[PDB]
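Input: a single structure, listed below in structure tokens.
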Amino acid sequence: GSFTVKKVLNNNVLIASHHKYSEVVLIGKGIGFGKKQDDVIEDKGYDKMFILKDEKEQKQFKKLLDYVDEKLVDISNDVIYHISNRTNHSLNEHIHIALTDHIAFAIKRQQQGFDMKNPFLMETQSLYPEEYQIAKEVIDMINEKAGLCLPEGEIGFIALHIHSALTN
């Protein structure tokens, strides 16, 4: 429904007041831009908005903002939005914490020239062919958005996070 801004964390992240005075974390493309406390926002529907209701998930997401920039928050939101649409399933809130941290790690690892090898891509794809396919499309998205080429081994890791988000 309608949300009231408590604090803007960055251009893509918001602390908001909601249902029965619940405090939530809002993540979306440009949701926080030019916003200030007491501003009333409604879901635009076109900015890939996600809500973090769980108190422990909100705490963990806000703590990761101490190092992950707004751009990386936005790349990860774009991939989670794609995962959500491709699975046509409810993803647990933790994907916003675990996967954002994982994407930022993988990008920085590649930027620093640290090569990586995943020896189990064949077994990951065999056990999770749908999650593996979505992960390949997710890697293509990250590569375009961050302007680099993530190692192939990362398809395996993304697929396993997708399984976890779908199952808890």
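So for chain A, numbering is Swiss-Prot's, and the shown residues are 3-170, in order.
Recorded method is X-ray crystallography, 2.0 Å.
Placement of Cβ uses the backbone N, Cα and C atoms for every residue, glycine included.
Pulled from Swiss-Prot, these are the features on record:
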{"type": "MUTAGEN", "residues": "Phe5 to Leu", "note": "Loss of antiterminator activity; when associated with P-19"}
{"type": "MUTAGEN", "residues": "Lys9 to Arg", "note": "Drastically reduced antiterminator activity; when associated with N-38"}
{"type": "MUTAGEN", "residues": "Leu11 to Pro", "note": "Drastically reduced antiterminator activity"}
{"type": "MUTAGEN", "residues": "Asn12 to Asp", "note": "Loss of antiterminator activity"}
{"type": "MUTAGEN", "residues": "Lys38 to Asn", "note": "Drastically reduced antiterminator activity; when associated with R-9"}
{"type": "MUTAGEN", "residues": "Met51 to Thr", "note": "Drastically reduced antiterminator activity"}
{"type": "MUTAGEN", "residues": "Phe52 to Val", "note": "Loss of antiterminator activity"}
{"type": "MUTAGEN", "residues": "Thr102 to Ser", "note": "Affects negative regulation of the antiterminator activity; when associated with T-103"}
{"type": "MUTAGEN", "residues": "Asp103 to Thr", "note": "Affects negative regulation of the antiterminator activity; when associated with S-102"}
{"type": "MUTAGEN", "residues": "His104 to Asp", "note": "Affects negative regulation of the antitermination activity"}
{"type": "MUTAGEN", "residues": "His104 to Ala", "note": "Affects negative regulation of the antiterminator activity. No effect on phosphorylation by HPr. Abolishes phosphorylation by both HPr and EII-Glc; when associated with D-211"}
{"type": "MUTAGEN", "residues": "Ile109 to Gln", "note": "No effect on negative regulation of the antiterminator activity"}
{"type": "MUTAGEN", "residues": "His163 to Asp", "note": "Affects negative regulation of the antiterminator activity. No effect on phosphorylation by HPr. Abolishes phosphorylation by both HPr and EII-Glc; when associated with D-211"}
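Features as recorded by Swiss-Prot, highlighted on the structure.
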residue : record               : DSSP class
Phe5    : mutagenesis position : strand
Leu11   : mutagenesis position : strand
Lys38   : mutagenesis position : coil
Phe52   : mutagenesis position : strand
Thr102  : mutagenesis position : helix
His163  : mutagenesis position : helix
Least Cβ-crowded entry, counting other Cβ within 10 Å, from the mutagenesis positions listed as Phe5, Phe52: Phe52
Local Cβ density at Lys9 (mutagenesis position) - other Cβ atoms counted within 10 Å: 14
For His163 (mutagenesis position), nearby residues of its own chain (Cβ under 8 Å, 6 or more apart in sequence): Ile97, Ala100, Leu101, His104
Spatial neighbours of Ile109 (mutagenesis position) that are distant in sequence (at least 6 apart) but have CB under 8 A: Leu74, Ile77, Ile144, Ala148, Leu150, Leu152
Greatest C-beta neighbour count within 10 angstroms, which of the mutagenesis positions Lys38, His104: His104
Number of Cβ atoms other than its own within 10 Å, given for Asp103 (mutagenesis position): 18
Other CB atoms within 10 A, centred on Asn12 (mutagenesis position): 17
Nearest of the mutagenesis positions (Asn12, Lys38, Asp103) to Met51 (mutagenesis position), judged by Cα-Cα distance: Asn12
Candidate nearest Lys38 (mutagenesis position) in space, where candidates are the mutagenesis positions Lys9, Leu11, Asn12, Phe52 and distance is Cα-Cα: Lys9
